[PDB]
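**Student:** Sharing a structure below in structure tokens format, with a few things to ask.
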Amino acid sequence: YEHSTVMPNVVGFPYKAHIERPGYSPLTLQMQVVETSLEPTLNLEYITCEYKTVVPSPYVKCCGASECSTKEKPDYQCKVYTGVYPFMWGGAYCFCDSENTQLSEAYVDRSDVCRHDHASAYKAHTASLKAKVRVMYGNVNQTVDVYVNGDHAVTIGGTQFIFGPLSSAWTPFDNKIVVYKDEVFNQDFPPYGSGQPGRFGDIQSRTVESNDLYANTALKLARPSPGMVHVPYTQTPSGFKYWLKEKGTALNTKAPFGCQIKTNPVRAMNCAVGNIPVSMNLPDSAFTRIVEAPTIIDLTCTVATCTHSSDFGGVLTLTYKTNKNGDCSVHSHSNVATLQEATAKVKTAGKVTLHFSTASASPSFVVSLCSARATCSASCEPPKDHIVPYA
Amino acid sequence: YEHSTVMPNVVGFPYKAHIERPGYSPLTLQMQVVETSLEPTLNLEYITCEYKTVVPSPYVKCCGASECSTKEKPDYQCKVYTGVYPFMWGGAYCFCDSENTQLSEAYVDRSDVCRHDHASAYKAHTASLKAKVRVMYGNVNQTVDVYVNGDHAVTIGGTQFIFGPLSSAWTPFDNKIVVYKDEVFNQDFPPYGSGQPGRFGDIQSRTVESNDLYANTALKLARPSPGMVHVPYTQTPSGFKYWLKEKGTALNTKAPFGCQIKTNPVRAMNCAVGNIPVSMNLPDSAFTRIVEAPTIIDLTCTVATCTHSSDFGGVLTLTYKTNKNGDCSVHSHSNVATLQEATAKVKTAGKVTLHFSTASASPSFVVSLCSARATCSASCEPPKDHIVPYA
Amino acid sequence: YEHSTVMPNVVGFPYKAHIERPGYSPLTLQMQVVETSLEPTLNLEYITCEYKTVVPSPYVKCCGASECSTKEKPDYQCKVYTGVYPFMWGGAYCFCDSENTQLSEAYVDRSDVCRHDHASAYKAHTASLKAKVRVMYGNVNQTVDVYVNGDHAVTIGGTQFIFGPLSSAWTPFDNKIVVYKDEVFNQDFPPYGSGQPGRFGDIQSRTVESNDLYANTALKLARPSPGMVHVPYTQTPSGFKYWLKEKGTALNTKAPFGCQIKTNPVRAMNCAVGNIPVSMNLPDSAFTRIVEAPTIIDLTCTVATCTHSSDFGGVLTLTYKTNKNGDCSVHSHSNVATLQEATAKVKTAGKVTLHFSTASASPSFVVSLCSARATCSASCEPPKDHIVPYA
Ligand SMILES: *[C@@H]1O[C@H](CO[C@H]2O[C@@H](C)[C@@H](O)[C@@H](O)[C@@H]2O)[C@@H](O[C@@H]2O[C@H](CO)[C@@H](O[C@@H]3O[C@H](CO)[C@@H](O)[C@H](O[C@@H]4O[C@H](CO)[C@@H](O)[C@H](O)[C@@H]4O[C@@H]4O[C@H](CO)[C@@H](O)[C@H](O)[C@H]4NC(C)=O)[C@@H]3O)[C@H](O)[C@H]2NC(C)=O)[C@H](O)[C@H]1NC(C)=O
Ligand SMILES: *[C@@H]1O[C@H](CO)[C@@H](O[C@@H]2O[C@H](CO)[C@@H](O)[C@H](O)[C@H]2NC(C)=O)[C@H](O)[C@H]1NC(C)=O
Ligand SMILES: [Br-]
Ligand SMILES: [Br-]
Ligand SMILES: [Br-]
Ligand SMILES: [Ho]
Ligand SMILES: [Ho]
Ligand SMILES: [Ho]
Ligand SMILES: [Ho]
């Protein structure tokens, strides 16, 4: 005997069957997902951080003017200045035109702070997704691992179980991301040797200790000002600093489908998409599903704040009355609005907060809490102004 | 009793079971998908449109040397010259010993037409996918909603149904799109402050009414021409206009898997990918599936026009003979060619048009109509020439 | 009667049921996947290759100076050089005791070698995914095709089979790729008219025989050097050549989930993600699944070489003892490490090599071979240094 089924891939909402096998005492099977880990394969492209300008001591020369070649230094520059500031040794000896040539030069190197303050630009692709399912068969509790890259057969309670491959493997991570501290961003970060001044990627290197530093800060050598010889130049404030102010909110809180982002190994947790098929040694006869959901009534929607076209810029609040504290499912029956989370715990208190998203100022959608519906009407403000860069 | 099954996620091709429950009258269950809505979470990055050049009043100098600073306007440009020597003096105003001077300047602002003619660049990620399934149980017809972010239990006809989570949620939308009018494009549009002259994103601002206008039109101040003082300059014709001619065909007609694009709320409809699992209170004994497909013969393929390496640039036409007007499935058994639609209605007329795609000039694939096969042989022309920009 | 099930979408690991239909001789059903083809819809954006500089013969002129307009040529340039009149050579060339003029010009065109040595930049999106399943019903062997864009009903052995739509359609290809020879890369290649000098896309054209050549090699006209008239200029070595050295490893060996890349028609094979649901005319009573996996013990992990943050830069080697040569499944129970392949053949020899990936120098994960586990401890070196471009 082999009975096949399929449970939802959502952490929380359980599967509860009432296995009444003709012999005696009836078993109460119950398996639910408790975790979901989708780790991508980060392929570090490069890292960027505040830069540091470096200008060595200048070469004071006479009319015996020199000409600077070109070395291999990040954004390296050099300019021979003909005819600069009246001062001299001996009694103005040079002579031969120009009066005084100046060999000014300066290049770039990543700030001494990169080590403990830099962002990373990885190229990630979903590598594997596994989930932990806790099955409570009668008087036995066991946790099984389920993947996408293959099924998994296990024997629990003297019964054979086979948790077929997860239907799909959805990822909230794009193919190009940027990891800063504990934050993760989905940015189409400029390629390696393609950074632009005053913008993310101002300077670029494979790693902090790397030796392939690339920069493009628009370092421009200026002509010396009479008085005390020094090296004047124009640049463009650390794009990295600029990015810090620009870069919006992280994925950490904009992840769809209730997906939760984490940073150390970098992964998406409890992402709610799909189903997990199972099968056992029992006739579809002994099987009988149980569906006991918290009955709720007097639903009421109330939108506090809401922002126009921005990943979940709205905030809905549902008031209600329940008969039993539990865990309900939330949905939107209007394509004009989308819900971030896909579930919410229902407490007898009567307060549920959800984040929604829409691109229509003044939208009118209908949210749902289990089997109850309610309308939401709100007026949203357009997205914040950007932070204009060096104009 | 709980019997589990799974129907295809394609609008049209139905599921038909013959439930012969030993009791009396045999029931004829039939459930099929009728719609599919996958809405993404657009996160407006910026919008662009035809720009408008602006030139302030020219600083008609004379006996002075007014120098210019750096205003905060969009891509400000200021240059001061020493000419305009047609004459124009008089002496009573400028009895100077030195020659003339003139400070010309200009900046940019989005054309007065952006309001009702601009494109938008959103950053979208699949937010939710739901489908409408019409189940016709015996003498009862009911429509149920099914999602990915959770299952859904419903009671219909005194029988309990549970439409498990949709297998997967495929999206034809990339992570960076551009919405123009009723069209949608998959473009890796340049980032915010990174627009280039004569190219899409010439100018950029969060919103039309925004106040963070960014531009890079390569505005260059030219030296005045003797005669009537004015402000000469070089620029680069509105990249936006250029984009209009460049930007190929929209996704609206290149969407794979028969997916249909829509614009107001922005979503993909009837996308045909996946399956929808269900379960009821009935033994696998009373259940018996029915599969009555239109039998077709004398299949014949004929390729009219075909373009090389371009999203569905070919057009196949199948002639045939059917026994009953119905709805068949179309497939390609040769990796060298791919079919856009995944289904086609079979009329007794005998004419079916399909769009195919391949990257091989002179390909030889085998299309299929239900259970019938036929070969297709055609010779394709390479893709159209691009529209070279300001050379 | 209709019994539903679901088998894993992995080429190799089979499905084996023991159909004991009360009548007589027991049938041994066994169906397993043998291939998987996911072809995308490449939409050729443009191709690039080594460029060729072109400077025609110069126009030796007198003080009767000419002025060069502007033609339509790739990166076309021209500059009228005043008093650059090389001066002297034989007879009389411009007696005007002032200055003559030099009309120098040069443009670009793709090297004569593009035809048989160029890369291609396509814009690809999953078009269709089909799999070949070999079902061995009793004393009959038949191969059925299964897709995502629809189900498929077939009759084999006098029994009706319906292979529902594949759960999902995962693709290792991004939305922007580059095909070179037999290699495929996932590169966010610069758009059409947006190429940069000394970088991939130096020059760009829809096709090799195209007539929309675009270039941006930073061609700069230099002033002639006294002696033998010629045309001096500065450029930037073929970005294409640079790309050749830069472009890391191809997808061909970094494809996740054991996916295998191919080049002629361009597709991903045996990608191991998902499940394939089936159903027949038999009670869940006659059905009984069989799971006979090779029992292995004395597992031992040994990491040879390992590279930091790079798509599968590590190499694990498992030693062991088996009871029967077979085919096991490999997994990682530590989010800090991911396995490339999702299966491995188990020979009595005792040697299994796997590629893993992690972003943590000095990681400690636990790999698995069927039902056996083992720890892996290794220390990895950071990613190679990039290849700094024209500094
Ligand atoms: C099979 O799994 C069942 C359910 O597993 C759930 O586990 C949780 C943690 C989540 O993962 C869920 O998603 C899983 O479904 C097991 O049944 C559970 O059994 C435990 C204990 O009986 C229940 O947990 C308790 O719930 C009560 C509420 O009734 C809490 O008050 C209680 O809090 C504390 O727990 C710690 C343990 O870390 C105690 O040290 C602490 O003192 C306190 O316990 C309470 O102590 C006070 C005295 O101060 C006493 O008055 C309370 O009676 C005592 N509470 C109890 C009953 O523990 C804790 O969270 C859990 O609710 C049950 N699940 C349900 C709702 O069915 C089952 O045991 C597993 N089978 C086996 C044996 O493996
Ligand atoms: C369920 O849907 C069917 C359509 O498939 C409805 O049947 C239609 O009935 C009307 C009048 O009896 C006819 O004009 C149509 O041709 C029928 N369609 C077909 C093909 O059956 C049926 O009424 C619905 N069930 C309900 C709500 O009673
Ligand atoms: Br890149
Ligand atoms: Br962007
Ligand atoms: Br592009
Ligand atoms: Ho500025
Ligand atoms: Ho990009
Ligand atoms: Ho041009
Ligand atoms: Ho260089």
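Here chain A follows Swiss-Prot, giving residues 816-1206 in order.
If you check the header, you will see the structure was determined by electron microscopy, 27.2 Å.
Quick reminder: no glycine exception, Cβ is built from N, Cα and C everywhere.
Pulled from Swiss-Prot, these are the listed features:
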| type | residues | note |
| --- | --- | --- |
| VARIANT | A:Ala880 to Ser | In strain: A7 |
| MUTAGEN | A:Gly906 to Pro | Retention of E1 protein in endoplasmic reticulum |
| VARIANT | A:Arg930 to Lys | In strain: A7 |
| VARIANT | A:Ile1112 to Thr | In strain: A7 and MTV |
| VARIANT | A:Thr1134 to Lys | In strain: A7 |
| VARIANT | A:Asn1138 to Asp | In strain: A7, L10 and MTV |
| VARIANT | A:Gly1165 to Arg | In strain: MTV |
**Student:** Using a 10 Å cut-off between Cα atoms, which of these recorded positions sit near A:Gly1165 (variant position): A:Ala880, A:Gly906, A:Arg930, A:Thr1134?
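**Tutor:** Neighbours among recorded positions, in sequence order: A:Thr1134.
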**Student:** Any idea which of the recorded positions A:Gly906, A:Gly1165 has the thinnest Cβ neighbourhood at 10 Å?
**Tutor:** A:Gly906
**Student:** Is A:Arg930 (variant position) helix, strand or coil when read with DSSP?
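**Tutor:** The residue in question, A:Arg930 (variant position), is helix (DSSP, three-state).
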**Student:** If you draw a 10 Å sphere around the Cβ of A:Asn1138 (variant position), how many other Cβ atoms fall inside it, taking every protein chain shown into account?
**Tutor:** 11
**Student:** List the residues of the same chain that sit at least 6 positions away from A:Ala880 (variant position) in sequence and have their Cβ under 8 Å from its Cβ, in sequence order, or write 'none'.
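**Tutor:** In sequence order, A:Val895, A:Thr897, A:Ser913, A:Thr916 meet the Cβ cut-off.
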**Student:** How big is the gap, in Å, between the Cα of A:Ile1112 (variant position) and that of A:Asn1138 (variant position), rounded to a whole number?
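**Tutor:** Counting only the Cα atoms, the answer is 9 Å.
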**Student:** Going along the chain, which residues six or more apart from A:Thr1134 (variant position) have their CB under 8 A from its CB?
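**Tutor:** The answer is A:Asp1113, A:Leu1114, A:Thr1115, A:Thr1117, A:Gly1165, A:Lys1166.
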**Student:** In which DSSP state, out of helix, strand and coil, do we find A:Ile1112 (variant position)?
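**Tutor:** DSSP assigns A:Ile1112 (variant position) to strand.
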**Student:** C-alpha of A:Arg930 (variant position) to C-alpha of A:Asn1138 (variant position): distance in Å?
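**Tutor:** One finds 56 Å between the Cα atoms of these residues.
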**Student:** Give the helix, strand or coil assignment DSSP yields for A:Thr1134 (variant position).
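**Tutor:** Looking at the DSSP assignment, A:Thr1134 (variant position) belongs to a strand.
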**Student:** Write down the Cα-Cα distance for A:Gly906 (mutagenesis position) and A:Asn1138 (variant position), rounded and given in Å.
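**Tutor:** Rounded to the nearest whole number, the Cα-Cα distance is 102 Å.
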**Student:** Neighbour count, 10 Å Cβ-Cβ cut-off, for A:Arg930 (variant position): what number do you get?
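**Tutor:** If we count other Cβ atoms within 10 Å of A:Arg930 (variant position), we arrive at 11.
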